[PDB]
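To keep things clear, I will list the structure first and then write my remarks on it.
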Amino acid sequence: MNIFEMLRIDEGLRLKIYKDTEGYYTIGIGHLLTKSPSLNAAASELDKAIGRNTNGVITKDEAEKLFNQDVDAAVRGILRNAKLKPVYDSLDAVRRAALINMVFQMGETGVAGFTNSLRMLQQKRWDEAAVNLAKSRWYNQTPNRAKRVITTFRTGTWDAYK
Ligand SMILES: [Cl-]
Ligand SMILES: [Cl-]
């Protein structure tokens, strides 16, 4: 297991524009297109992202391309963020995958806002951090996914994904 397989499990793969759990236009492996309600604004961002007139549909290769960019940007954002970098640096390899996952779903800004859980992870207080992480809109809104990430942070293993 690795970050790619983990996120592919959490986000799925759709080749047609769809709406995410928050109702925003998305495509591929959880690639958010836009927060606007306009399917047209969404189709525009899509074409812009792919470099072609897509008519709302992409191939698998294209999706995976967006995916690779997305993961890379997730990691780069973490290393560029003063609040997140130190946590990341402190973690072991599996746990790092869990922080990336959060950043990918909720953005650097959202994650950075989990101040207390971040401090706990940095201190390696696994069970405490797990409890704190769960007291969040994130967990209430996408509980199955949140549990998997949380368990990953708690155990430092990939069990939740096996
Ligand atoms: Cl893009
Ligand atoms: Cl879920």
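Technique stated in the header: X-ray crystallography, 1.7 Å.
Cβ atoms are placed via backbone N, Cα and C, with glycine included.
Swiss-Prot lists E11 (among others) with the feature active site, proton donor/acceptor. Taking the Cβ of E11 (mutagenesis position) as reference, residues of its chain lying under 8 Å away and at least six apart in sequence are, in sequence order, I29, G30. The secondary structure of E11 (mutagenesis position), as reduced to three states from DSSP, is helical.
Long-range Cβ neighbours of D20 (mutagenesis position) (same chain, at least 6 residues apart, Cβ-Cβ under 8 Å): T26, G30, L32. Look at Swiss-Prot and you will find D20 (among others) tagged as active site, proton donor/acceptor.
As annotated by Swiss-Prot, substrate binding site applies to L32, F104, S117, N132. Summarising the environment of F104 (substrate binding site), the number of other Cβ atoms within 10 Å of its Cβ, over all protein chains shown, is 26.
One entry in Swiss-Prot concerns the mutagenesis experiment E11 to A, F, H, M or N. Its note says: Complete loss of enzymatic activity.
A mutagenesis experiment is reported in Swiss-Prot for this position, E11 to Q, and the note states: Complete loss of activity.
Taken residue by residue with DSSP, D20 (mutagenesis position) is part of neither helix nor strand, so it is coil. Quoted from Swiss-Prot, the note attached to the mutagenesis of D20 to C states: Nearly no effet on specific enzymatic activity.
Quoted from Swiss-Prot, the note on the mutagenesis of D20 to E or Q is: Loss of 99% of enzymatic activity.
Swiss-Prot gives this note for the published mutagenesis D20 to A, N, S or T: Complete loss of enzymatic activity.
Annotation note: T26 (mutagenesis position) sits in a strand segment as assigned by DSSP. Over all protein chains present, the Cβ of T26 (mutagenesis position) has 21 other Cβ atoms lying within 10 Å. Experimental mutagenesis is annotated in Swiss-Prot for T26 to E, with the remark: Complete loss of activity at neutral pH; covalently bound substrate.
One mutagenesis experiment catalogued in Swiss-Prot, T26 to H, is accompanied by this note: Facilitates transglycosylation more effectively than hydrolysis; covalently bound substrate.
Under mutagenesis, Swiss-Prot gives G30 to F with this note: Almost complete loss of enzymatic activity. The enzyme is destabilized by 1.5 kcal/mol.
The mutagenesis experiment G30 to A is recorded by Swiss-Prot, whose note states: Almost complete loss of enzymatic activity.
Quoted from Swiss-Prot for the published mutagenesis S117 to F: 10-fold decrease in enzymatic activity. Listed in sequence order, the residues of the same chain lying 6 or more apart from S117 (mutagenesis position) and placing their CB within less than 8 Å of its CB are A129, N132, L133.
Record note (Swiss-Prot) on the mutagenesis of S117 to I: 500-fold decrease in enzymatic activity. In the three-state DSSP classification, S117 (mutagenesis position) falls within a helix.
Annotation of the mutagenesis experiment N132 to I in Swiss-Prot: 5-fold decrease in enzymatic activity. Within 10 Å of the Cβ of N132 (mutagenesis position) there are 19 other Cβ atoms, across all protein chains.
Secondary structure at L32 (substrate binding site), as computed by DSSP, is strand.
Among the residues the record lists as binding substrate, namely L32, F104, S117, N132, the two farthest apart have Cα atoms separated by 27 Å.
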